[PDB]
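A.B. asks: Starting off with a structure, shown below.
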Amino acid sequence: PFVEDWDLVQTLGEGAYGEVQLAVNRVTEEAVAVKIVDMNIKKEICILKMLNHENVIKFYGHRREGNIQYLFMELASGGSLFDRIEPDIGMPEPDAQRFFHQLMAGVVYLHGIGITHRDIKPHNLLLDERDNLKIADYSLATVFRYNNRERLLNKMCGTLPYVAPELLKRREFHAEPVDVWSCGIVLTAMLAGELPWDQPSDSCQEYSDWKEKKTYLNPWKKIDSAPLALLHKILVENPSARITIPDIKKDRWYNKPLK
Ligand SMILES: Nc1ncnc2[nH]cnc12
Ligand SMILES: [Cl-]
């Protein structure tokens, strides 16, 4: 299979929203990623064209060919953060910190252009050949600030183990604290190789245990006290008391020099 000058050479992803292909230009040998949708997409493309940052997947352009749309994007040949997390272990704290720094730089960037991602998780955090983190997949992304005016969200979306509790409990909620929460669950996964709860509900025992500060349980007992103090500020049930990214950047562990 092929599109104009490009050959589609191998599958990088095959989900609900189409397939992602490695695309190699037959002439130039340039490798890119191509998202293939058999036709919502108007919006995603509008958002993709806004994106210009070292920790966000760049958009190159699109081609309609009948019922098939082709979205051309920066390739991340390093795979996903998901593949760097050892189950039950996590990864070395200095690698976690570096990835967390890059993830915060990407999320500040998106929030600064009034975009919320809404599905931050290790599968959506891709690595380039230098292990640089790229926030990918803008199929659920939306505008939360336009003409300097914030709009609250009401659509429930994301992935239950990563979603903030307000998204299950409130009719409308602020976008930014939901993305901050999901970054906290990503940091837990990196440092513990395990997700803390199926979902942040009153009916979820592991969530109740965290609210009662039972940090002698897993996954918290595998996490050093410094990163764990940051996770205490991020995974705060009240989204107005939750730490903001400006304040994450003043955290002791965030600024701790590591191996
Ligand atoms: N799934 C993916 N794999 C590699 N690079 C990509 N760029 C966008 N999506 C990608
Ligand atoms: Cl995990």
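Using the numbering of Swiss-Prot, the residues shown for chain A are 4-42, 51-270, in order.
Quick check of the header: X-ray crystallography, 1.8 Å.
The backbone N, Cα and C atoms fix where each Cβ goes, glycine too.
Marked as ATP binding site by Swiss-Prot on the basis of sequence analysis: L15, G16, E17, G18, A19, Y20, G21, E22, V23, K38. For the mutagenesis of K38 to R, Swiss-Prot gives this note: Abolishes kinase activity. The structure shown keeps the original residue. Under mutagenesis, Swiss-Prot gives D130 to A with this note: Abolishes kinase activity. If you look up Swiss-Prot, you'll see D130 marked as active site, proton acceptor. A mutagenesis experiment is reported in Swiss-Prot for this position, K132 to R, and the note states: Strong reduction of chromatin-associated CHK1 ubiquitination.
Looking at the shown structure, what environment does each listed feature sit in?
C.D. replies: A C-beta separation below 8 Å, combined with a sequence spacing of at least six in one chain, links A19 (ATP binding site) to none of the other residues. Under the three-state DSSP scheme, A19 (ATP binding site) falls in the coil class.
For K38 (mutagenesis position), applying a Cβ distance below 8 Å and a minimum sequence separation of six or more within one chain yields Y20, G21, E22, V23, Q80, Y81, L82, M84.
Here the Cβ of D130 (mutagenesis position) has 20 other Cβ atoms within 10 Å, regardless of which shown protein chain they belong to.
Secondary structure at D130 (mutagenesis position), taken from DSSP and collapsed to helix, strand or coil, is coil.
Counting only residues at least six positions away in the same chain, the Cβ atoms of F93, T170, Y173, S193, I196, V197 sit under 8 Å from the Cβ of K132 (mutagenesis position).
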A.B. asks: I'd like to know which of the recorded positions listed (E17, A19, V23, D130) lie near ligand 1, counting only a CB under 6 Å away.
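C.D. replies: Only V23 meet the Cβ criterion.
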A.B. asks: Could you state the whole-number distance in Å separating the C-alpha atoms of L15 (ATP binding site) and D130 (mutagenesis position)?
C.D. replies: 19
A.B. asks: Three-state secondary structure of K38 (mutagenesis position) from DSSP?
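C.D. replies: Its secondary structure by DSSP: strand.
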